[PDB]
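I have placed the structure first, in the form of structure tokens, so that the comments after it can refer back to it.
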Amino acid sequence: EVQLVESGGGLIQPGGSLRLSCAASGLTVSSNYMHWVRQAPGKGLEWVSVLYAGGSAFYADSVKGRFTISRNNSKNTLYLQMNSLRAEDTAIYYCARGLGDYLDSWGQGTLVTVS
Amino acid sequence: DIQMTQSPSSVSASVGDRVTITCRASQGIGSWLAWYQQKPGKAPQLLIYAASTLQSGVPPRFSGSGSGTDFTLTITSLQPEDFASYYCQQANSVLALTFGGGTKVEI
Amino acid sequence: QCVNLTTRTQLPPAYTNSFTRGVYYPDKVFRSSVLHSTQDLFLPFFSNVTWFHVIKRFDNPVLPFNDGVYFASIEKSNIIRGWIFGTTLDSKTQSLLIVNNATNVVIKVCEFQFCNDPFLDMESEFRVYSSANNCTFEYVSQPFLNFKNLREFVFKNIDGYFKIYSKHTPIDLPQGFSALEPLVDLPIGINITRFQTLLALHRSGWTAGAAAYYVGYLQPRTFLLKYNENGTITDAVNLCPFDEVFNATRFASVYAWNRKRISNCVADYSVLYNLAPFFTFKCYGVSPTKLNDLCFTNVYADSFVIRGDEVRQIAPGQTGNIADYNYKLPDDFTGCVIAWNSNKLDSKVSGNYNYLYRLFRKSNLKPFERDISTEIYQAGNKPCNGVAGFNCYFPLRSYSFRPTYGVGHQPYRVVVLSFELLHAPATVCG
Amino acid sequence: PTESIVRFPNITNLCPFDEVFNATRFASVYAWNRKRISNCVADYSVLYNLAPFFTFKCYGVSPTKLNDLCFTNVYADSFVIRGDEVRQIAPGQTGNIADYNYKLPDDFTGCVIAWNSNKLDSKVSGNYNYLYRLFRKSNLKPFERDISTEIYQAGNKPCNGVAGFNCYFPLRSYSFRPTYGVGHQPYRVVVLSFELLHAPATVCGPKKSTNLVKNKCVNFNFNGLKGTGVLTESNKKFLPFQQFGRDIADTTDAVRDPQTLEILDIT
Ligand SMILES: *[C@@H]1O[C@H](CO)[C@@H](O)[C@H](O)[C@H]1NC(C)=O
Ligand SMILES: *[C@@H]1O[C@H](CO)[C@@H](O)[C@H](O)[C@H]1NC(C)=O
Ligand SMILES: *[C@@H]1O[C@H](CO)[C@@H](O)[C@H](O)[C@H]1NC(C)=O
Ligand SMILES: *[C@@H]1O[C@H](CO)[C@@H](O)[C@H](O)[C@H]1NC(C)=O
Ligand SMILES: *[C@@H]1O[C@H](CO)[C@@H](O)[C@H](O)[C@H]1NC(C)=O
Ligand SMILES: *[C@@H]1O[C@H](CO)[C@@H](O)[C@H](O)[C@H]1NC(C)=O
Ligand SMILES: *[C@@H]1O[C@H](CO)[C@@H](O)[C@H](O)[C@H]1NC(C)=O
């Protein structure tokens, strides 16, 4: 009884600015953790970005910079924004929700390519 | 610091067979393992969580047993519907989940 | 770039009397036909100085700079060049370098890496230092210069001031009286505890002429100075039982951390400072060395068990699930946190479910606040009355412990000590 | 007592005093710089029209008497410290800051200048451009440099480098957040130390030249020293380094005036 929608795919040049949208359906993003995951063609999942239920965000070593997340509680839509991208960073992206140590909610994705 | 790897890469078996797919971890993780499915062109689905319990709605086919390092998934009957990939998820104190390679099952 | 010398000859040092040497102007003031007394570092009469002779002979030893030094040297044909002042004579400290070449005089202080045997060699070779990278102070000064020449030098290092004394007059140490006017005051502001001299060698190869110099010591002594009308100097004449909280068999819950208040005793930090098992001694605000000196009016103790990840995450510069929804550190924290491994206990055959911690909270948590996590958690639009639904559940989770985890994935016994400042009198000060 | 006799030493082009103030990159508390300023205009009166001090307490010197004293030696220093430790600059005060980095001697003359830094020296990230010293086996001499990179020793066990518990790094960074607090806000401190000694003045304030008058009982001001008497040449010869003389009663009876360079007996 839970579903997710995503928007923002298209053609983006390398080293550009792109904004992503993830509107939760039936859940409030201010009371639970947001999750991001990638599925490259021929590869597997790995860390992308996780937003806390409060005003803090966690990043890995490679994605420590260049990332800024500012969620909006008016429309309950998750916002993801980056300012620089490389040639190896294009794959399908999914926004996700889950509990501690495991994630449950999933959805569709938006595809973006660079050249 | 931590990395996940899987010895099997592509195992082909019939419906009445055991895939025997396991995930190798350098250090011990206590009952914090989950297995997922990756369908090509379709959304992923839940199988288990914490490697000891079963998620609601999941048919009773996927199981698991392991204390800290040796986790093996056991399937009583390999249905033709669930032919997807396998991934092992392990996390430290923070919710930093780690994923390894994918194992493909073919007819 | 240095060249070692292996032709040095070892001889015992000699000594020379110091009848009427080691007198200078106490200050820049001028007095005439009046007797005045000052308390300053002078050279007492009938003292003992060391006789150094240069002629091969290349006696260049190193002596400690305990106090001011009086340098007397009979000089001919410009043998000596300068002196090196420094603590350890390496790049780790700042050391002086005085050289007077054929053109001018330059005073440079840097991190000179003096070799084992520094010396000088027309003159076109300067093997004194290798290189320097971080130094700013550089000074350029005017040239200060049978044997017929004698020089007297007195160097003092008081209040971060480097005063050089020079006097040129024609002529064993001769017996006589002479004045010694100050020339250059330089505020170097550096620590000096050892010194060495410089010898110049002339190739033929590396020949040293007949020269000698004296090294003396200065002691505090009052002196009398007599002047005349012409304006010249004529002559001179209940302990806290900490083992209960550091060796308890069982601790409290992670979210329900125990609150304890123990006081009216002395702070004996050396008891737990020398303990073996603990390896973490991170402190902020107050240094551990000073912690046995100052007085604190508040002592707080915390008792909870958690792994080393939260021990490293206790700093306010980083956040986390526990660091935001269970327990956070104030920005003005001045205390310390102590943790140690406890793998020898708290590990049964099965898992332990006696320790629980909070996972979800609506907002941040105020530090040092008691919160009870017993109510149901709601995430969707419709709340539940304790039902374990899809969106509504209990945030608490159990623990799993095994003796085959990683290097840092083990629970630690964590105790938190916090120090606060208040106008109330201190109940614990020892 | 009508007017003065001699002028103060000649004035030259005004020093670049705007370089030491209004700085954008301040030095560390332990790695402070030194510079020499001489033979130019003393223009400390405009600092009141500059940014407010609010820490202008001074011991032994009047705040508005700097124009007529004309101290000959300067000592310009660049210090960084928090707002809580701005009161620890006073001499005779103990503490880790006042015993491991820098301290003020009892016979110190002058005062320091500090002001708020709320507008600048702050960003979204932590400012790690300044470091201090926390551990040493000995105290500090006044006005003494201390550049340390070697590791500290804590116990009989030697340490080759950094250790978890055996030894600690003697240098620690600063955490200057915009919302850290007003009491912990960093303050820029500049030191202006005096000497209060009768010395040949090389820097002075912009005054008015006065024609020489002799054999008149009028007041005079010789490098900030007042008095009344008559001026008459004599036969005494002074050394080029020496400037003035004193009698048995410690009363000034001679002075070396600039340019003209005569005797000018006080009485
Ligand atoms: C100086 O010391 C040496 C030994 O250190 C001694 O033989 C000599 O007599 C001393 N001279 C005087 C004047 O005391
Ligand atoms: C000689 O000394 C002057 C200053 O004392 C310096 O500028 C110059 O470089 C020196 N020359 C040599 C060859 O060392
Ligand atoms: C000292 O010099 C080195 C270059 O050799 C430089 O990397 C370092 O930053 C300098 N240290 C300081 C404190 O200026
Ligand atoms: C003092 O100076 C006078 C001349 O000014 C001179 O005749 C006399 O010899 C000097 N005194 C001494 C001791 O040289
Ligand atoms: C705790 O016990 C150990 C040995 O069981 C002992 O070495 C240690 O000193 C004790 N702690 C205190 C604070 O006495
Ligand atoms: C220093 O900067 C302030 C900034 O407004 C300026 O008003 C002032 O004139 C500057 N000082 C000088 C001497 O120019
Ligand atoms: C100067 O060096 C000596 C010798 O190492 C040492 O004993 C003394 O404490 C040092 N002084 C300072 C102020 O560091």
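All residue numbers given for chain D refer to Swiss-Prot; the residues shown span 322-588 in order.
Quick check of the header: electron microscopy, 4.5 Å.
Quick reminder: no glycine exception, Cβ is built from N, Cα and C everywhere.
Quoted from Swiss-Prot, the note on the mutagenesis of D:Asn331 to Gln is: Reduced viral infectivity. Here the Cβ of D:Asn331 (mutagenesis position) has 10 other Cβ atoms within 10 Å, regardless of which shown protein chain they belong to. Mapped onto three states, the DSSP output places D:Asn331 (mutagenesis position) in coil.
Per Swiss-Prot, natural variant D:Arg346 to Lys is noted as: In strain: Mu/B.1.621. Around D:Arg346 (variant position), a 10 Å sphere centred on its CB holds 7 further CB atoms from the protein chains shown.
In the three-state DSSP classification, D:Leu368 (variant position) falls within a helix. Remark: D:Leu368 (variant position) has D:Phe374, D:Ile434 as non-local neighbours, by Cβ distance under 8 Å and separation of at least 6 in sequence. Annotation of the natural variant D:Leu368 to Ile in Swiss-Prot: In strain: Omicron/XBB.1.5, Omicron/EG.5.1.
One natural variant named in Swiss-Prot is D:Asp405 to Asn, and its note says In strain: Omicron/BA.2, Omicron/BA.2.12.1, Omicron/BA.2.75, Omicron/BA.4, Omicron/BA.5, Omicron/BQ.1.1, Omicron/XBB.1.5, Omicron/EG.5.1; complete loss of interaction with host integrins. Cβ-based neighbour count (10 Å, all protein chains) for D:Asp405 (variant position) stands at 15. Under the DSSP three-state reduction, D:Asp405 (variant position) is assigned to coil, being neither helix nor strand.
Around D:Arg408 (variant position), no same-chain residue six or more apart in sequence has its CB under 8 Å from its CB. The annotation that Swiss-Prot gives for the naturally occurring variant D:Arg408 to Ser reads: In strain: Omicron/BA.2, Omicron/BA.2.12.1, Omicron/BA.2.75, Omicron/BA.4, Omicron/BA.5, Omicron/BQ.1.1, Omicron/XBB.1.5, Omicron/EG.5.1.
Cβ neighbours of D:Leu452 (variant position) (same chain, under 8 Å, six or more residues apart in sequence): D:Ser349, D:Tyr351, D:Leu492, D:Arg493, D:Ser494, D:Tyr495. Taken residue by residue with DSSP, D:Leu452 (variant position) is part of a strand. One entry in Swiss-Prot concerns the natural variant D:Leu452 to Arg. Its note says: In strain: Delta/B.1.617.2, Epsilon/B.1.427/B.1.429, Kappa/B.1.617.1, Lambda/C.37, 19B/501Y, Omicron/BA.4, Omicron/BA.5, Omicron/BQ.1.1; Contributes to cellular immunity evasion and increases infectivity.
For the natural variant D:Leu452 to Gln, Swiss-Prot gives this note: In strain: Omicron/BA.2.12.1. The structure shown keeps the original residue.
Here the residue is the original one, but Swiss-Prot notes a mutagenesis experiment at this spot, D:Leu452 to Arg: Increased resistance to neutralizing antibodies. Decreases HLA binding to NF9 epitope. Increased binding affinity to human ACE2.
Record note (Swiss-Prot) on the mutagenesis of D:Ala475 to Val: Increased resistance to neutralizing antibodies. Contacts of D:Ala475 (mutagenesis position) defined by a Cβ separation under 8 A and a same-chain sequence distance of 6+ are given as D:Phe456, D:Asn487, D:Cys488, D:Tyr489, in order along the sequence.
Same-chain residues at least 6 positions away in sequence with a Cβ under 8 Å from that of D:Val483 (mutagenesis position) are, in sequence order, D:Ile472, D:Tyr489, D:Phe490. In the three-state DSSP scheme, D:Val483 (mutagenesis position) falls into the coil class. According to Swiss-Prot, the experimentally introduced change D:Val483 to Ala is described as follows: Increased resistance to neutralizing antibodies.
Close to D:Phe486 (variant position) in the fold, though at least 6 residues off in sequence, lies no residue with a CB less than 8 Å from its CB. According to Swiss-Prot, the natural variant D:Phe486 to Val carries the following note: In strain: Omicron/BA.4, Omicron/BA.5, Omicron/BQ.1.1.
D:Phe490 to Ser appears in Swiss-Prot as a known natural variant, with the remark: In strain: Lambda/C.37, Omicron/BQ.1.1, Omicron/XBB.1.5, Omicron/EG.5.1.
Counting only same-chain residues six or more apart in sequence, none has a Cβ lying under 8 angstroms from the Cβ of D:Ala570 (variant position). DSSP assigns D:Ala570 (variant position) to coil in the three-state reduction, outside any helix or strand. D:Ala570 to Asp appears in Swiss-Prot as a natural variant; the accompanying note says: In strain: Alpha/B.1.1.7.
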Count of other CB atoms lying within 10 Å of the CB belonging to D:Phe490 (variant position): 13
Inter-residue C-alpha distance, D:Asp405 (variant position) and D:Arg346 (variant position) (nearest angstrom): 22
Rounded distance in angstrom between the Cα atoms of D:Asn331 (mutagenesis position) and D:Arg346 (variant position): 34
Near-C candidates in D:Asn331, D:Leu368, D:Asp405, D:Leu452, D:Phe486, D:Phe490, the recorded positions, by Cβ under 8 Å: D:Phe486
